[PDB]
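Enquirer: One structure coming up, written as structure tokens, with questions to follow.
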Amino acid sequence: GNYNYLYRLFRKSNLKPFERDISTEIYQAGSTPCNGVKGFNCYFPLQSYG
Amino acid sequence: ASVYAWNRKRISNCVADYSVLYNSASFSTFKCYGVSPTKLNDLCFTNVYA
């Protein structure tokens, strides 16, 4: 399993041309706030390929 | 119902407010495989089978 390559599955907006996103901040998937800690409806934006 | 005799409930001729269901935290698994949960309240479909 080569999981070293990751992609930005979740983001709050589409990217402008020639824009790079390198901020490893938590994503809020629901109305419940996450406050920077993982939990229910708090999924990490970056996921690894299997 | 049972798994071998699952009841198929058809949802049509109504407006579905997926926000209330999506914001309920009692569902321990809310996984989608063909669409986007954040786009459910805008897209349109012919009918829904449960």
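Following Swiss-Prot, chain B shows residues 348-397, kept in their order.
For all residues, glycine too, the Cβ spot is worked out from N, Cα and C.
Features from Swiss-Prot:
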VARIANT   B:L368 to I  In strain: Omicron/XBB.1.5, Omicron/EG.5.1
VARIANT   B:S371 to L  In strain: Omicron/BA.1
VARIANT   B:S371 to F  In strain: Omicron/BA.2, Omicron/BA.2.12.1, Omicron/BA.2.75, Omicron/BA.4, Omicron/BA.5, Omicron/BQ.1.1, Omicron/XBB.1.5, Omicron/EG.5.1
VARIANT   B:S373 to P  In strain: Omicron/BA.1, Omicron/BA.2, Omicron/BA.2.12.1, Omicron/BA.2.75, Omicron/BA.4, Omicron/BA.5, Omicron/BQ.1.1, Omicron/XBB.1.5, Omicron/EG.5.1
VARIANT   B:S375 to F  In strain: Omicron/BA.1, Omicron/BA.2, Omicron/BA.2.12.1, Omicron/BA.2.75, Omicron/BA.4, Omicron/BA.5, Omicron/BQ.1.1, Omicron/XBB.1.5, Omicron/EG.5.1
VARIANT   B:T376 to A  In strain: Omicron/BA.2, Omicron/BA.2.12.1, Omicron/BA.4, Omicron/BA.5, Omicron/BQ.1.1, Omicron/XBB.1.5, Omicron/EG.5.1
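Can you tell me where each of these features sits in the structure?
Expert: With a cut-off of 8 Å between CB atoms and residues at least 6 apart in sequence, the same chain places B:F374 near B:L368 (variant position), listed in sequence order. According to its DSSP assignment, B:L368 (variant position) is helical.
B:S371 (variant position) is surrounded by 11 other CB atoms, counting those within 10 A of its CB over all protein chains shown.
The 10 Å shell around the Cβ of B:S373 (variant position) contains 4 further Cβ atoms across the protein chains shown.
Counting every protein chain shown, 6 other Cβ atoms lie within 10 Å of the Cβ of B:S375 (variant position). B:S375 (variant position) falls outside any helix or strand according to DSSP and counts as coil.
Proximity of B:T376 (variant position) to non-local residues of its own chain (separation of 6 or more, Cβ distance below 8 Å) is seen for none.
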